[PDB]
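What follows is a short report on a single structure.
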Amino acid sequence: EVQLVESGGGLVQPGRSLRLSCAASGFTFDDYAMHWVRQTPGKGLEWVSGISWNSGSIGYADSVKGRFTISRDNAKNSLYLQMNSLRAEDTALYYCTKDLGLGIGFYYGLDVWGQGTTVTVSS
Amino acid sequence: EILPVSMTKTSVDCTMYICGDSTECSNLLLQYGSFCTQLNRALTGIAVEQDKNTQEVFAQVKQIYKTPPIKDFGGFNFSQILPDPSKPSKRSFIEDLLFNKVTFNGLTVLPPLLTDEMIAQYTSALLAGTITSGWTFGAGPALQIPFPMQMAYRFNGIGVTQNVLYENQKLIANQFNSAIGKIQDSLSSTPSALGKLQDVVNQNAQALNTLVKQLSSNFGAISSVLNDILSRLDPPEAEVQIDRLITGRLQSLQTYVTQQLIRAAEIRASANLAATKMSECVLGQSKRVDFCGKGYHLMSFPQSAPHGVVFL
Amino acid sequence: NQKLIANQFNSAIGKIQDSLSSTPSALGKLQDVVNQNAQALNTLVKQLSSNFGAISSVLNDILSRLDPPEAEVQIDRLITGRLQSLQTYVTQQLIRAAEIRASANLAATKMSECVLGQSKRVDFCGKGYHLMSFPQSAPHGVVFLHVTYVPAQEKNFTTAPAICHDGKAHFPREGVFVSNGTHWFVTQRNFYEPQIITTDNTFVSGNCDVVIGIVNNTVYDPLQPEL
Amino acid sequence: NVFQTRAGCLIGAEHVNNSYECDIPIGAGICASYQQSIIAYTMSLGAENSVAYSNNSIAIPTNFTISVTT
Amino acid sequence: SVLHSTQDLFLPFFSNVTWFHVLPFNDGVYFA
Amino acid sequence: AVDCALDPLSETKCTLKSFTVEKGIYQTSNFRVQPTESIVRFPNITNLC
Amino acid sequence: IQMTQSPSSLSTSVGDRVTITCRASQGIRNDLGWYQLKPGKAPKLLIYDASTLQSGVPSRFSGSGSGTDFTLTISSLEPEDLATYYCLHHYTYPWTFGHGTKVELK
Ligand SMILES: *[C@@H]1O[C@H](CO)[C@@H](O[C@@H]2O[C@H](CO)[C@@H](O)[C@H](O)[C@H]2NC(C)=O)[C@H](O)[C@H]1NC(C)=O
Ligand SMILES: *[C@@H]1O[C@H](CO)[C@@H](O[C@@H]2O[C@H](CO)[C@@H](O)[C@H](O)[C@H]2NC(C)=O)[C@H](O)[C@H]1NC(C)=O
Ligand SMILES: *[C@@H]1O[C@H](CO)[C@@H](O[C@@H]2O[C@H](CO)[C@@H](O)[C@H](O)[C@H]2NC(C)=O)[C@H](O)[C@H]1NC(C)=O
Ligand SMILES: *[C@@H]1O[C@H](CO)[C@@H](O)[C@H](O)[C@H]1NC(C)=O
Ligand SMILES: *[C@@H]1O[C@H](CO)[C@@H](O)[C@H](O)[C@H]1NC(C)=O
Ligand SMILES: *[C@@H]1O[C@H](CO)[C@@H](O)[C@H](O)[C@H]1NC(C)=O
C-alpha cells in the first residue's frame, strides 16, 4: 500500500513561479530515489528530474535545466519541485514517482507512480 | 597506489612523413626499401601490446556482478566507489575526480580497443564481486557471505581473533568510512598526486612534437621544403639536395621509433605489476609485506584512471 | 575421497594431450619467438641487395669497372647503408632479448614457487587453489601443468556470527556456524562437513550484548554426560 | 554493407545487433567475426552472475573439482 | 623454391579479351 | 602467380609475401584523395621588364 | 541520448505475437525500462534492467536485447494489452523516454 499524492498544480501566468509538493506514505522514504515525470497532452511522457536518497545526486532534463529545482525532506516524507520562468510548453500532467534504487549503484527504474497533478500555463 | 597501464597508440606512415606526396622523393626512397617497412612493423607491434596490457589488468573475470540496493553493508558505506548516474560516464565519484585531474603528415592516433566505459564496467564488477562474495569469485564459483563476516575472515589472516571484529564492529566501520572520505580530499589537494600518470602523457606528446619539428630542418640542403627544391633545381641537381633531406628525415624516424620501443618496454613492466596486484591484492588477501600498502593488508578496491589504474 | 580425486586427476591429464593437439594456436607464444628472429634475419640478408644510391649493389662490379678514385665514392655509399642496417638489427635484438630475459626470470620464479612448493599467491600458479605443478620442456621454453582445487556444487544456508549460551558468546575456533532448517552446526569454510556445536570446537569471548546478530542455541558439553 | 565506425568506414561487413566475444579487433569496442558472411558487432564484456546478498545467508561448497591447466 | 615479386608481368588477371574468329598494338599484346 | 592489384585479398597476400593468409586484420595500403584540378593564382602585371 | 522506437503504431489481432524495437544513440549497457500507458491510468513498469519483469506482471511480456538495440515481446495479444508502450533509458542523467508505440485492435 504505497501511496504518492501530488498537490500544488494550478493555472499560472507565463513567467511566474510555481511549487509542486508530493506526499509519500506507506514506505521508507529515505531508502529510495524519487523522480518527476510530466505527460504532455499532445506528446509522450518526458522525464523531468531525479534525486537520490541523500540528495547527493541530482539530474535535470536539458529543457528544464536552470529553471527547475528538486528538493526532498526526509523527515516530512515530501518531494518538492520548484518551477521558475514558466512557459506555455511546460503545461502537462506532472507525476511524482519512486525509484526502485537509491539513485546510486546498480538498480534503477520507476517502481511506483502517483496519480498526478495538472499544471496549466496560460495568459 | 597509482600505476600506468597503457600509452597512446600512434601510427606513422614513413613514406608520407619523409616525402610529401612527391613521386621523385618516393623513387629515391626505394633504395634501402626495407627500412620503411621495418619502421611501420615496429610501431604496429607497440600498438598491439597496449591492448594486451589493458586486457590483462582489467579483463580477468568475465562475469558481471551487482551489489544489492542497500545503503550500508554492516555499517560500511562504500558509496564513493559505486557508480553514479550524475557522473559523466556512469563512473564512480572517485573515478570522476581522477579523469578531471589528468589532462597531419603521416602521424595518426589509433583508438584503444577497450573504451573507457568498458573499463569502467569491469572495475565495478570486480568491486561488486568483492563486496558480496569476498575472495571466492576469483577462484571458482562465487558464493555469498555477509560483509561483516567477511571482514572477520580477513582479521584471522592478519592474525587477530574474529571476536575482536565483532566486538568493535561499529568502531571499525566508522574508521573505514572516515578514511574513504579523506581519499577524495587527498587527490584534490595534492596536484602532483597523479604525476605518475601525467608523466606518461607528457613524454609521448613531447616526443611527437620533436618529430614534427624535425621536418623544418635543412640537414644541409638548400631548403627544408621539398616542393621548393623541386620547383627550382633541375632533376639531376635536385636529387643531391633531396637525398640530404631523406637521410636526415629517415634518421629522425628511427630515433623516434627506438625511443618508443624502449619506453613501451617500461610501460609493459608496469602493466605486469598492475596485473599482479589486481590478482593478489584485489582478488585475495596478500601476505607480502608491502606489496599491497603499508601495514597488514585486508582488502583492495580497483578504480579506473586515465591510461592506468588506482588501487585503494 | 581418495579414489574420486585420483580419477578426476587422471581424467584432467588425459585432456591435456587432446587440448594441445586440437588447438593449433596453443603454442603460439613459443612460435612467435621463432618467427620474429627469422623475420629479422631475412630482412638483414635482403638489405644486401639495396643500392643505397650507388650505381650497383654488387661490390665486385664497382670494383671491376670504376677506377680506384671513383670507386671509393660508390663504395662509401654502400658501406654507410650496410653499416646502418646492422645497427638497426643489433638494436632490435637487444630490445627483444630484454623481453625474453624478463620472461625467463618469471619462468624461474614459477619453477621455484609453483613446482618446488605450494604457492599462496592468487593466480600465480593457475586458476583456483594451487596444489602442485609439473614442468615439461618445450622448444625454447617451458610448459607448466598446474593442478588446482576448484570448489563446486554450492548450497545456501543461514549463518550467525556467534551463539549465545548461558549469557556467553561462542565463536567458532575454525569454521562458520551454519543452519539448515532449525538445526545449527559448525562447518569448515571450504567444504561442507556439518558437526554439532560443542565446547571443543568453539571459544567463549564474553557476554551476549555487544555482538550484533548473535542467535540463541545450545552448546553441547562433552564432559557432562560422563559425569 | 557500408557501415560507419569510430575506427572508420567499414565495408563488406554486416552489422549485427547481438554481442559476441571478440574474434578480430577493429578498435573502439568493435570486433569482426566470420559466421556465411563477415559480421561486425560490439564486443560483450561477459555474462551476468549476481549472488543473492543477504545479511545472514552464506553458500558453502559441497563438492570439488580437480583441474589441470597449462 | 622461392617467391619473387617483380613488375615485369604485364597481363591483368581476369580481364575479358576481345574475341575474334588491323588491331592496335598497345604496350604489347597477348595472342591465343 | 598473384596479381596484387586484382582485389584486396590478393593485395594482402603480396604484403605478407605468403600465398596463405591467417585469420586477422592486416594493414596493406594507404589511401589518398587525388586533386581534382590545378589552380594557379598569379599577380596581374602588364608591365614588361 | 536519444531513444528511437519503432514502429510508431501497429495493429494486431488477439493471440498474435507482438514485437517492439527500441534503439539507443550510444551504448546504455543494460539500463532500460518498458512502460505501459493506458488512458486515464498512470504508467506502469513492465520490465526493468534488460529482461527483469516486475512482480505482478504477466508472463507474456518479455524483454530482450543488450547495448544499442533493445526489444519488447508479447507472446499473445490480449484485450488488456492494448495500450501505448514506452522505452526509457536509465544510463545517465538526463533519462530520455522514447516516442512511444500505440497498439490497437485490427
Ligand atoms: C556515505 O557517504 C556519503 C558521502 O560520501 C554520505 O552522503 C553525504 O552525506 C552528507 C551529510 O552527512 C551530505 O551533505 C552529502 O550530500 C551526502 N552525499 C555526498 C556525496 O557527500 C552518506 O550519508 C554515507 N552513507 C551513510 C549511510 O551514512
Ligand atoms: C535469547 O535468550 C535470552 C535469555 O533466555 C533472551 O533474553 C530475554 O529477552 C526477553 C526479550 O527481550 C526478555 O523479556 C527476557 O527478560 C530476557 N531474559 C534474560 C534472561 O535476559 C533473548 O531474548 C533470547 N533471544 C531471542 C532472539 O530469543
Ligand atoms: C561430486 O562430483 C562427482 C563428479 O565430479 C560425483 O561423482 C559422480 O557421481 C555420479 C553419480 O551421482 C556418477 O554417475 C559419476 O560417474 C561420478 N563421477 C565420477 C568422476 O566419479 C560425486 O558423486 C559428487 N559428490 C557428491 C557428494 O555429490
Ligand atoms: C536458500 O535460498 C532460498 C531462496 O532462493 C531459500 O528459500 C532457502 O530457505 C535458503 N536456504 C536456507 C537453508 O535458508
Ligand atoms: C538439518 O540437517 C541435519 C543434518 O543431520 C538433520 O539432522 C536435521 O534434521 C536437518 N533439519 C531439517 C532438515 O530441518
Ligand atoms: C538483516 O536484515 C534484515 C532485513 O532484511 C533485518 O531485519 C535484520 O535485523 C538484519 N540482521 C542483522 C544481524 O542486522
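Chain C is numbered as in Swiss-Prot; shown residues: 919-1145, in order.
Recorded method is electron microscopy, 2.7 Å.
Placement of Cβ uses the backbone N, Cα and C atoms for every residue, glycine included.
Lifted from Swiss-Prot, the feature list:
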type: VARIANT; residues: C:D950 to N; note: In strain: Delta/B.1.617.2, Mu/B.1.621
type: VARIANT; residues: C:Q954 to H; note: In strain: Omicron/BA.1, Omicron/BA.2, Omicron/BA.2.12.1, Omicron/BA.2.75, Omicron/BA.4, Omicron/BA.5, Omicron/BQ.1.1, Omicron/XBB.1.5, Omicron/EG.5.1
type: VARIANT; residues: C:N969 to K; note: In strain: Omicron/BA.1, Omicron/BA.2, Omicron/BA.2.12.1, Omicron/BA.2.75, Omicron/BA.4, Omicron/BA.5, Omicron/BQ.1.1, Omicron/XBB.1.5, Omicron/EG.5.1
type: VARIANT; residues: C:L981 to F; note: In strain: Omicron/BA.1
type: VARIANT; residues: C:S982 to A; note: In strain: Alpha/B.1.1.7
type: VARIANT; residues: C:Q1071 to H; note: In strain: Kappa/B.1.617.1
type: VARIANT; residues: C:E1092 to K; note: In strain: Theta/P.3
type: VARIANT; residues: C:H1101 to Y; note: In strain: Theta/P.3
type: VARIANT; residues: C:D1118 to H; note: In strain: Alpha/B.1.1.7
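Projection of Swiss-Prot feature records onto the structure.
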residue: C:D950; record: variant position; Cβ neighbours (10 Å): 10
residue: C:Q954; record: variant position; Cβ neighbours (10 Å): 15
residue: C:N969; record: variant position; Cβ neighbours (10 Å): 17
residue: C:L981; record: variant position; Cβ neighbours (10 Å): 12
residue: C:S982; record: variant position; Cβ neighbours (10 Å): 9
residue: C:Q1071; record: variant position; Cβ neighbours (10 Å): 11
residue: C:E1092; record: variant position; Cβ neighbours (10 Å): 11
residue: C:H1101; record: variant position; Cβ neighbours (10 Å): 11
residue: C:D1118; record: variant position; Cβ neighbours (10 Å): 11
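In three-state terms derived from DSSP, C:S982 (variant position) belongs to a helical segment. C:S982 (variant position) has C:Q1071 as its nearest neighbour among the variant positions C:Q1071, C:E1092, C:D1118, going by CA to CA distance. Checked against C:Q954 (variant position) by C-alpha proximity, the variant positions C:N969, C:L981, C:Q1071, C:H1101, C:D1118 yield C:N969 as the nearest. C:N969 (variant position) carries neither a helix nor a strand DSSP state and counts as coil. Using a 10 angstroms CA-CA radius around C:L981 (variant position), none of the variant positions in C:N969, C:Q1071, C:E1092, C:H1101, C:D1118 qualify.
Chain D comes close to none of the variant positions C:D950, C:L981, C:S982, C:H1101, C:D1118, judged by a C-beta to C-beta distance under 8 angstroms. Rounded to a whole value, the Cα-Cα separation of C:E1092 (variant position) and C:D1118 (variant position) is 11 Å.
When the alpha carbons of C:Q1071 (variant position) and C:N969 (variant position) are compared, the span between them is 71 angstrom. Note on proximity: of the variant positions C:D950, C:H1101, C:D1118, the one nearest C:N969 (variant position) is C:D950, by Cα distance. In the three-state DSSP reading, C:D950 (variant position) counts as helix. Chain B lies within reach of C:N969, taking the variant positions C:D950, C:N969, C:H1101 and requiring a CB-CB distance under 8 A.
Under the DSSP three-state reduction, C:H1101 (variant position) is assigned to strand. Taking the C-alpha positions, the distance from C:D950 (variant position) to C:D1118 (variant position) comes to 59 Å. C:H1101 (variant position) sits 18 Å from C:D1118 (variant position), taking the Cα positions as reference. Highlighted here are the variant positions (C:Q954, C:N969, C:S982, C:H1101, C:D1118) whose C-beta falls below 6 Å from ligand 5: C:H1101, in sequence order. Secondary structure from DSSP puts C:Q1071 (variant position) in a beta strand.
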